Amino acid sequence: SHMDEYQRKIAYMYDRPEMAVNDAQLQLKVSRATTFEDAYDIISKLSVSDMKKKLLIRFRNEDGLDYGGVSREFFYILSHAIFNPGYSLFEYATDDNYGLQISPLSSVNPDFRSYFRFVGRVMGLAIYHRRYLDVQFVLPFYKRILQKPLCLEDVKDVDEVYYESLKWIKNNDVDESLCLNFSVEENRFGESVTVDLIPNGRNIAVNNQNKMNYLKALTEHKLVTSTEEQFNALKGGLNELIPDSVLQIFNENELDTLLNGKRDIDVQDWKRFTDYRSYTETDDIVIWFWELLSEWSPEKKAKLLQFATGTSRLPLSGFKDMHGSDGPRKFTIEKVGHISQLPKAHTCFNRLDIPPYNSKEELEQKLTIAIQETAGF
Amino acid sequence: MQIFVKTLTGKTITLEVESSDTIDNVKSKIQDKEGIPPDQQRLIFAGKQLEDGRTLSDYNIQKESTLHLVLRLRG
Amino acid sequence: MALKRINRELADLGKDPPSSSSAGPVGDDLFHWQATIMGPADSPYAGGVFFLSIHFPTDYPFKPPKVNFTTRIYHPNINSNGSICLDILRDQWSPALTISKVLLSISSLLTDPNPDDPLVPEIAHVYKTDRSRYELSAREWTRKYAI
């Protein structure tokens, strides 16, 4: 079983003498409004020995009991702050598939090393003190943290269309018509600059004897070389607390589970931030659908989300900031089709077509049948 | 005659068919060789998608014709 | 590869024009193109002219260009805002495809709407139920806007 081995690994990891907390308590007061600034001011000045003590967090002017909930809320706020693309540190891999990754443009700051070391320290603190963030990175990020080789298939998680194009280049013979050469054009703040994968790379075409090297160089540049300094600083900050001999007993999925807990899709947010076409919030089908979603397992909810929207990943701020294939599009439910037809989906429009069934049991059966071919999580 | 069908995975399948063979018969052959249900098979020849109830001769399929097997669209 | 390819496509379009659909950079920029499509004569949009805006992503040719309509068109597979649900630009895109192929595909779409993707379910239902009414509505819209 996956859970038993993961639990054994977690117990063995936390049983090591190199990850044992002390007895003294460290206070950490941060204003709720200015969480990021105070967090960076305090954390980025602590010492390694100090950070290994028990963590006690008190929001200013908010005195209360159950410090565990307070600490969890603080970590949630900090994770949604530092990893927010609007802060120009991380960025979604694609607008229609929200996967966080280190932003190449982040080098434009005068000193990104301090901020990325702070991010590494925050991740190490979350792992060390059994607290969960709520972000969802791409698998290549986790493979980089564990120092695993990155190959072509790893581009599938980052961007699907890019991987399909690379696979097409691999399979079909590349002709001279395609003006492809060893150079990548990157547009950074208006100005576009050229980066050469190999020396004098902008004057060499990709024949049938070189396309393998071209694919290797493109994959390495897209996944690794574009984020060397920033990820090196981040991993230094992370390994400042957690020795790398400890992280190297997991894989690209168990580390994700350890960092972000058991991933789940909230239903209250889903219901609050949806819209209907030809349907009203008081209609029987809508309330039956919401009840079914309420009493469903996380895997099946993820499968339905991927079937309807097109992906199982959500933006950093829930369903509110949900982007379609053209612009911001919220989860839409529409009355389309005949009774016998199964509930259909329009992925590029984030739309779900549920015909007006008669009984909730029939709705549940049809909805479960119509999503079986889709795999979630 | 003989025809070739190339999938989206790059796989090439050789089928012993006839110009008078129906699209349903060729889809049944593809299902036998690969297990893909005929309803899920999307065959394209010369830019035209083969439809059930017709024949290869309706699509001007000739000796050693090359077809493309694609999957269903989403939206 | 993101600029030499674009220059090659522009040069190819500058040698053998389709004589119906035209494309070209707007002002002085190689990542924002304007395109003009003539209404096909065998479709209810006959006699009309339509404008498209094409944005080439920096990952070109590995990622498809974003094409958006500008003039309103009464079509089942074209949304009101101007988006196009076309497979060649969404999922079945390969580096071999050029920009002229996209224009030809769109000019073919303007004649044979695909009912399997009811981007506008009301209009798609009208098309599948009353073809004559749908054609009349499309011609009225083309007269009102495209002209």
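Think of each number as a place in line: the chain as shown, counted from 1.
Keep in mind that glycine also has a Cβ here, set from the backbone N, Cα and C atoms.
Counting only residues at least six positions away in the same chain, the Cβ atoms of C:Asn68 sit under 8 Å from the Cβ of C:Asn81 (mutagenesis position). Quoting Swiss-Prot on the mutagenesis of C:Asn81 to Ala: Reduces ubiquitin transfer between ubc4 and pub2. No effect on ubiquitin transfer between ptr3 and ubc4.
In three-state terms derived from DSSP, C:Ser83 (mutagenesis position) belongs to an extended strand segment. Record note (Swiss-Prot) on the mutagenesis of C:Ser83 to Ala: Reduces ubiquitin transfer between ubc4 and pub2. Reduces ubiquitin transfer between ptr3 and ubc4.
The number of other Cβ atoms within 10 Å of the Cβ belonging to C:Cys85 (active site, glycyl thioester intermediate), over all protein chains shown, comes to 24. As annotated by Swiss-Prot, active site, glycyl thioester intermediate applies to C:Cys85, with the evidence given as sequence analysis.
The C-beta environment of C:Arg90 (mutagenesis position), restricted to residues of the same chain at least 6 apart in sequence and closer than 8 Å, consists of C:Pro64. Here Swiss-Prot describes C:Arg90 to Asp as a published mutagenesis experiment; the accompanying note says: Reduces ubiquitin transfer between ubc4 and pub2. Enhances ubiquitin transfer between ptr3 and ubc4.
Secondary structure at C:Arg90 (mutagenesis position), as computed by DSSP, is coil. Quoted from Swiss-Prot, the note on the mutagenesis of C:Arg90 to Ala is: Reduces ubiquitin transfer between ubc4 and pub2. Reduces ubiquitin transfer between ptr3 and ubc4.
The number of other CB atoms found within 10 A of the CB of C:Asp91 (mutagenesis position), across every protein chain shown, is 18. The mutagenesis experiment C:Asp91 to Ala is recorded by Swiss-Prot, whose note states: Enhances ubiquitin transfer between ubc4 and pub2. Reduces ubiquitin transfer between ptr3 and ubc4.
Under its mutagenesis annotations, Swiss-Prot gives C:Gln92 to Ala the following note: Reduces ubiquitin transfer between ubc4 and pub2. No effect on ubiquitin transfer between ptr3 and ubc4.
Experimental mutagenesis is annotated in Swiss-Prot for C:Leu97 to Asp, with the remark: Reduces ubiquitin transfer between ubc4 and pub2. Enhances ubiquitin transfer between ptr3 and ubc4. Counting only same-chain residues six or more apart in sequence, the Cβ atoms lying under 8 angstroms from the Cβ of C:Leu97 (mutagenesis position) belong to C:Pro61, C:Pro64, C:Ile88.
According to DSSP, C:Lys101 (mutagenesis position) is assigned to a helical segment. Counting every protein chain shown, the Cβ of C:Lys101 (mutagenesis position) has 11 other Cβ atoms within 10 Å. C:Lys101 to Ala appears in Swiss-Prot as a published mutagenesis result, with the remark: Reduces ubiquitin transfer between ubc4 and pub2. Enhances ubiquitin transfer between ptr3 and ubc4.
For the mutagenesis result C:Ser105 to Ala, the note given in Swiss-Prot is Reduces ubiquitin transfer between ubc4 and pub2. No effect on ubiquitin transfer between ptr3 and ubc4. Listed in sequence order, C:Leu86, C:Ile88 are the same-chain residues at least 6 apart in sequence whose CB falls under 8 Å from the CB of C:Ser105 (mutagenesis position).
The mutagenesis experiment C:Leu119 to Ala is recorded by Swiss-Prot, whose note states: Reduces ubiquitin transfer between ubc4 and pub2. Reduces ubiquitin transfer between ptr3 and ubc4. A sphere of 10 angstroms centred on the C-beta of C:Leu119 (mutagenesis position) encloses 22 other C-beta atoms.
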Notebook entry, point to check: Which residue, of the mutagenesis positions C:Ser83, C:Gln92, has its CB surrounded by the fewest other CB atoms within 10 A?
Noted result: C:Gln92
Checklist line | Integer Cα-Cα distance in angstrom, C:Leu119 (mutagenesis position) to C:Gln92 (mutagenesis position) | finding: 18
Item checked: Residue pair C:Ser83 (mutagenesis position), C:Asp91 (mutagenesis position) - Cα distance, angstrom, rounded -> 15
